Amino acid sequence: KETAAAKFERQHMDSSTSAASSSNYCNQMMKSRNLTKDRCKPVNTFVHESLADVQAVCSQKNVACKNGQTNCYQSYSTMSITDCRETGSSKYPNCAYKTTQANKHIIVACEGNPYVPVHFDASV
Ligand SMILES: [Cu+2]
Ligand SMILES: [Cu+2]
C-alpha cells in the first residue's frame, strides 16, 4: 500500500503550513492522515518543515532511539512542530486531540538507501 518512508511522510510531515492552522488542526490532520481509522492513535507529531530539511536530520546528531537501537538522529536546530495528543474525553470513533504548537529538535529513526527518516522518535 505504501513504503516505510512514505508512511513517515503521511504520519509526520505537513510542509503545507508553517504551523498549526487552528486549535482544531490535530482533529483534522489525525483524521485526514488516516491515523484514527482503527483506533485513536494517542500521540502524534507533525513537522512543518520541508522534506529535504527533515531528511537532512539523518546526517546530524546520532543518538540512541527510545527502543535501544542506535539508528536515531537529532536535529542540530529546532523545527516547527505540532504535538497532537488525544484528550481525556476522546473515545473512538470520535477521536479528539489537543493541538500544541512548538519549536523543538526532532529525533528520527533512519533506514535504507537512500538513508531517510522512517520513524519519529521524539521531540526535545
Ligand atoms: Cu539545538
Ligand atoms: Cu523500522
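The numbers used for chain A are those of Swiss-Prot, and the residues that appear cover 27-150, in sequence.
Header lists the method as X-ray crystallography, 2.0 Å.
Cβ coordinates are placed from backbone N, Cα and C, and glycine is handled just like the others.
According to Swiss-Prot, the substrate binding site annotation covers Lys33, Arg36, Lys67, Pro68, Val69, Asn70, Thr71, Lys92, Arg111. The DSSP secondary structure for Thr71 (substrate binding site) is strand. Just so you know, the Cβ of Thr71 (substrate binding site) picks up 19 other Cβ atoms within 10 Å once every protein chain is counted.
Around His38 (mutagenesis position), the same-chain residues at least 6 positions away in sequence with a Cβ under 8 Å from its Cβ are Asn70, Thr71, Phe72, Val73, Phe146. Record note (Swiss-Prot), mutagenesis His38 to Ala: Loss of activity. The unchanged residue is displayed.
The annotation active site, proton acceptor is assigned in Swiss-Prot to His38.
Here Swiss-Prot notes a mutagenesis experiment, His145 to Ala, with the remark: Loss of activity. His145 (mutagenesis position) falls within a strand segment according to DSSP. Around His145 (mutagenesis position), the same-chain residues six or more apart in sequence whose CB sits under 8 Å from its CB are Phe34, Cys91, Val134, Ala135, listed in sequence order.
Marked as active site, proton donor by Swiss-Prot: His145.
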Key: All-chain count of other Cβ atoms within 10 Å of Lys33 (substrate binding site)   = 13
Taking residues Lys33, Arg36, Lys67, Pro68, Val69, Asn70, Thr71, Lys92, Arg111, which bind substrate in the record, the widest Cα spacing (Å, whole number) = 21
